[PDB]
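Q: Questions regarding the structure given below will be posed in turn.
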Amino acid sequence: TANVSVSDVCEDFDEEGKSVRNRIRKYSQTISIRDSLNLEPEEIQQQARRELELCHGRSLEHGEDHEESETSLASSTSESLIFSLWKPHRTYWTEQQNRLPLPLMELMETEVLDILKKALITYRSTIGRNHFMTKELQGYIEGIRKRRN
Amino acid sequence: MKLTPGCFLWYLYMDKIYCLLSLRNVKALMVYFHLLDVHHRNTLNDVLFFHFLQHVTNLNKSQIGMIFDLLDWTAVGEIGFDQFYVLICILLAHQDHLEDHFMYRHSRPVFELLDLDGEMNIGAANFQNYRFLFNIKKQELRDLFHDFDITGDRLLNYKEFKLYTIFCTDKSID
Amino acid sequence: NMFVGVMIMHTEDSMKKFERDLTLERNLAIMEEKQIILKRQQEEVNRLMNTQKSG
């Protein structure tokens, strides 16, 4: 549940001008073909990376942005980061296409607000600098924030 | 406003000084600072700063304490949101090879970060703190200090530091 | 007193020139290393300009 608008999540966020909706549809078709052919997850990830590289690698004479995108995708860490960014956005757009918004989102927001209020109270009120309960609560809050981020 | 005009101008300066301006890096830093600051009083405790450092960069406790002491020039026992943002921008994924050149470029003054005393002079303790913050060989640091100390007084002026930084940047570019 | 004074600044004038010569040698080495650095930088600049001209 990304809780985002479809028109804002599929508004051609790519700088190369490629259609995000068309790319997501092609990725879904490839995923369906792989699921029908019983493809392994590593092969599926390699095929998705190849499809993203082909989408970025249009005719090189039609602008130098495609060449820069291909040079970035030729690496490992940058290409993996770009693929991870494209896949979560594609999943969010696909979920927002049919019907994304639903219950328990307000429950998660209320839980986040309650956690923030409790953390604010604990940080504001600290009678003991050598106390154990306040230190444990602060450490748990820091760990939860680090895990969420 | 787009998260205050001062921070907007700082982001513009960072974009003009760096090849890549990233995407919502300042927003992510602000979100992390808000998560760390439980009370949301525009400040963070030393324990919270050390916890964030251990979670992200996995630095040592002594190194985290030294970094917090160097960053908190007010000596009030807390680190502000602007101080946390400045520290995050100074780090800027220091494991990368280009991060060394980014740190050599440093900031607009590019002297007060190294000069903890603030008397326009960087001492041996400041050099050791810089070598702890950014990994460098002790022999290389001693050779650089000897090259910088032209007068032999073991003191670095602002103009001398700027000239050394310019020479290092030219050598790295060439 | 004459023996101690004669010896005191006979050794003073002996080591003064020695320390001056050692510092002069160090300064000559520093000037030579700066000259080598400058020639290396000029060679790098000329090579970069030649490559840019030929490219």
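Method reported for this entry: electron microscopy, 6.8 Å.
Yeah, the Cβs are placed from backbone N, Cα and C, and that goes for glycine too.
Positions annotated as domain 'EF-hand 1' by Swiss-Prot: B:59-94. Record note (Swiss-Prot) on the mutagenesis of B:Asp72 to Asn: Reduced interaction with CATSPERZ due to defects in Ca(2+)-binding; when associated with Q-160. Look at Swiss-Prot and you will find B:100-135 tagged as domain 'EF-hand 2', backed by a curator's inference. If you look up Swiss-Prot, you'll see B:136-171 marked as domain 'EF-hand 3', on the strength of sequence analysis. The annotation Ca(2+) 2 binding site is assigned in Swiss-Prot to B:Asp149, B:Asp153, B:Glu160. Listed in Swiss-Prot is the mutagenesis experiment B:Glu160 to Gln, annotated as follows: Reduced interaction with CATSPERZ due to defects in Ca(2+)-binding; when associated with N-72.
Could you place the listed features in the three-dimensional structure?
A: With DSSP states grouped into helix (H, G, I), strand (E, B) and coil, the domain 'EF-hand 1' (B:59-94) comes out at 22 helix, 3 strand, 11 coil.
Among residues of the same chain six or more beyond the domain 'EF-hand 2' (B:100-135), those with a C-beta under 8 A of the stretch's C-beta atoms are 13, 17-18, 63, 66-67, 70, 90, 92, 94, 141, 145, 154-158, 161-162, 165, 168-169, 172.
Cβ neighbours of B:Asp149 (Ca(2+) 2 binding site) (same chain, under 8 Å, six or more residues apart in sequence): B:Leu155, B:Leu156. Annotation note: B:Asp149 (Ca(2+) 2 binding site) sits in a coil segment as assigned by DSSP.
According to DSSP, B:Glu160 (mutagenesis position) sits within a helical segment.
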Q: Identify, among the recorded positions B:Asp72, B:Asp153, B:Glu160, the residue whose Cβ has the fewest other Cβ atoms within 10 Å in this structure.
A: B:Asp153
Q: Taking residues 6+ outside the domain 'EF-hand 1' (B:59-94), which of them lie with a CB under 8 Å of any CB in it?
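A: Long-range Cβ neighbours of the domain 'EF-hand 1' (B:59-94): 7, 14, 26, 29-30, 32-33, 36-37, 42-46, 49-50, 53, 102-103, 107, 113, 116, 129, 132-134.
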Q: How does the domain 'EF-hand 2' (B:100-135) divide up by DSSP, counting helix, then strand, then coil residues?
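A: Helix/strand/coil tally for the domain 'EF-hand 2' (B:100-135): 16 helix, 0 strand, 20 coil.
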